[PDB]
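S.K.: This is the structure I have questions about; it appears just below.
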Amino acid sequence: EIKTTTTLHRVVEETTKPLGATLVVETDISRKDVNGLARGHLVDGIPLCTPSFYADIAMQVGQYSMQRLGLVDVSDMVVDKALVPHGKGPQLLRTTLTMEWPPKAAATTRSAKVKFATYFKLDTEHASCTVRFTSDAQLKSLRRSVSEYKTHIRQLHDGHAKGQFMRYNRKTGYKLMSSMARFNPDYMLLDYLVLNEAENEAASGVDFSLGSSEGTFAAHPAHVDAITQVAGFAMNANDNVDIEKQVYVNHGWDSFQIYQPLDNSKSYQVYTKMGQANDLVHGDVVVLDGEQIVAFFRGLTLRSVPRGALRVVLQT
Amino acid sequence: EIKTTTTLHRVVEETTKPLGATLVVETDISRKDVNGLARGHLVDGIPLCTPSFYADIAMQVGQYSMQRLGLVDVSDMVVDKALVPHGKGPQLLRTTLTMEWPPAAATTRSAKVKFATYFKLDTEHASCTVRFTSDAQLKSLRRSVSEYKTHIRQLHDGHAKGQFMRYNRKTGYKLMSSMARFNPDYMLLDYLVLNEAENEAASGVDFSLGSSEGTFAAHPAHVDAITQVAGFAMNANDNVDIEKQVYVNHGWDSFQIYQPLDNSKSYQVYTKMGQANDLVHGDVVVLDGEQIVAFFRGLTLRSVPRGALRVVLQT
Ligand SMILES: Cc1cc(CSCc2cc(CSCC(=O)NCCNC(=O)CCNC(=O)[C@H](O)C(C)(C)COP(=O)(O)O)no2)no1
Ligand SMILES: Cc1cc(CSCc2cc(CSCC(=O)NCCNC(=O)CCNC(=O)[C@H](O)C(C)(C)COP(=O)(O)O)no2)no1
């Protein structure tokens, strides 16, 4: 029996069969405990749900599906269409998980397809991902790289201390981005960020104590979004990116794994080196707690879009 | 008689009497050579004329009045109401200079100047007092050059140790972009080093970074770029939330220019603005290496609610 949370409200349909199974859950993003959280960013006055909102639900339905048959990877995340939480009556986000398997091999299953769509009935298809019941091989490799990530972080701080790189305090960083997007205060968790613009390379302290995070989640959408904001800032805070004309927006990612809880009283270190500018850039994002590996995005992908075209799409 | 320029288009009236004189000039800010320049900044999509636009005209009518009767100080500048250059047919900015004297005209060392748009009266925008001043301030400033250069060097030393922020041109304007977007011809701040704890800034302003075609006494983009250093030093503080409160131009006590503001040259600008009534003030010096180029004394900024600013402009 799957547990309901702030971001997963009820089971719509659940069906187990010979060559597969379906699980459909529903979240009313207008419900009072979640509607504030569902409004992660505001672009041209229009609220937007963040990809981390889907990722939280994906982790929940993946963890449940796995246990009914131990890391869940939220992989192949593709965000296709904006979700605008209007807060004017029910707004039903349905998450459909499907699995396939050959006879008597249900227990071997290591992935499931997940789709996110709003309904009234069908409203919009928003996003999709593949949850993977994955090995700890990546975690083991990341643990061997900790000293290397730490050295990259130390080198960024050394360069700032010599006047080489920019260091943004929290409020100044969000001010720099404010003509592009204004954040829900509960999402404004970047305490500082050191940016080497030449390599789109950033080290950031993210402090989850800086916001309110009441509810139950698998991975708090504000905590996970704050991790991806480091990569977004590294791109859009470059002196040669004119955010009046072109901006790097979320596109999705290849892989996302969490190895330790994202604790609302703690601060974490985040490091990324995003690739150089088709219209896509990608890179990895690691999250540390001192010497411990906390989480990792592999192939986080951002897309360069015209600022005005973004505005027209959202307003329509 | 008075020369016409990009920012001063014709004489409306010129009268002398035994105890004074009046000079009224007119500028159609919709004329095609000046309308672009008149649009200095955009706030919430609404174009605004900068105080430096008035200062340029004030220098012109002051220099003229004066030679007719040798530094002009544009002093006691008060900006009361926004001027929005709509670009939809004539928009006539009238500048009125008045002098008074006891029965003695050649002794006169100041004149009152008013700036108002007419259709006839539209809006009263600003006023100042032009002063025909001594070189005492210039000579005192020349003795302080090494002290100003030391303040600038200390800011650069602090940034090189990671203590102060240094903004490249485009990143500086990006930081301010939710408050105002600038006419590219006004985006002349090449870099700025900010000590936030004292609202203290040193900036390189490079007039070659914009286009400045026309004739002026003091190019309004060049003078506005000087004041932007002080505005940035206030609004770029980490504790100023420009979504709620912003420091806007208010005016100044005194402004003198000692050397041409050359559109091929870069200059050094230094200011230490006071700590946060709703007003802050400070001095702004402009250097060309070892030479004193210009000085604002008592440049005044006013803290206003960002949304109240929006409503006022929108109406
Ligand atoms: C300090 C600090 C750090 C940062 C982060 S850097 C600046 C920044 C801000 C944001 C948030 S706003 C962009 C965003 O992606 N938000 C959520 C994602 N939500 C969607 O809804 C898009 C996907 N949607 C689409 O609609 C389409 O693909 C679209 C409209 C982009 C184009 O479609 P097409 O043109 O092909 O028709 N991110 O980075 N800030 O401060
Ligand atoms: C690098 C780098 C540098 C910068 C720029 S520096 C930061 C900055 C930018 C601005 C520009 S916008 C504010 C401004 O003052 N613009 C012109 C002045 N023009 C008026 O029209 C006010 C007139 N004042 C009024 O109308 C009223 O007094 C009002 C409405 C403000 C108050 O209302 P009241 O209460 O009196 O009714 N400024 O600083 N960027 O990157």
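The numbering of chain A matches Swiss-Prot: 1305-1373, 1385-1435, 1439-1595, 1598-1636, in order.
When the header is checked for method, it gives X-ray crystallography, 1.8 Å.
For all residues, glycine too, the Cβ spot is worked out from N, Cα and C.
These came from Swiss-Prot, pasted as-is:
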type	residues	note
MUTAGEN	A:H1345 to A	Abolishes catalytic activity
ACT_SITE	A:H1345	active site, proton acceptor
MUTAGEN	A:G1491 to L	Abolishes catalytic activity
MUTAGEN	A:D1543 to A	Abolishes catalytic activity
ACT_SITE	A:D1543	active site, proton donor
MUTAGEN	A:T1546 to A	40% decrease in catalytic activity
S.K.: Among the mutagenesis positions listed here (A:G1491, A:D1543, A:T1546), which has the Cα closest to the Cα of A:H1345 (mutagenesis position)?
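M.R.: The smallest Cα gap between A:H1345 (mutagenesis position) and any of the mutagenesis positions is with A:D1543.
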S.K.: For A:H1345 (mutagenesis position), just give me the three-state DSSP call.
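M.R.: In three-state terms, A:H1345 (mutagenesis position) counts as strand.
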S.K.: Out of the mutagenesis positions I have (A:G1491, A:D1543, A:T1546), which ones have their Cβ sitting under 6 Å from ligand 1?
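M.R.: With ligand 1 as the reference and 6 Å as the Cβ limit, the list reads A:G1491.
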S.K.: Which whole-number value in Å describes the distance between the Cα atoms of A:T1546 (mutagenesis position) and A:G1491 (mutagenesis position)?
M.R.: 14
S.K.: What's the end-to-end span in Å, taking the Cα of A:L1373 and the Cα of A:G1385, for the 11-residue unmodelled region?
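M.R.: With 11 residues absent from the model, the flanking Cα atoms are 12 Å apart.
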S.K.: Taking the 3-residue hole in the deposited chain, the Cα-Cα distance from A:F1435 to A:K1439 is how many Å?
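M.R.: Per the coordinates, A:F1435 lies 4 Å from A:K1439, Cα to Cα.
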S.K.: From the Cα of A:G1491 (mutagenesis position) across to the Cα of A:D1543 (mutagenesis position), what is the distance in angstrom?
M.R.: 15
S.K.: Please compare the mutagenesis positions A:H1345, A:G1491, A:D1543, A:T1546 by how many other CB atoms fall within 10 Å of each one's CB, and tell me which has the fewest.
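M.R.: Counting other Cβ atoms within 10 Å of each of the mutagenesis positions A:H1345, A:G1491, A:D1543, A:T1546 gives the minimum at A:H1345.
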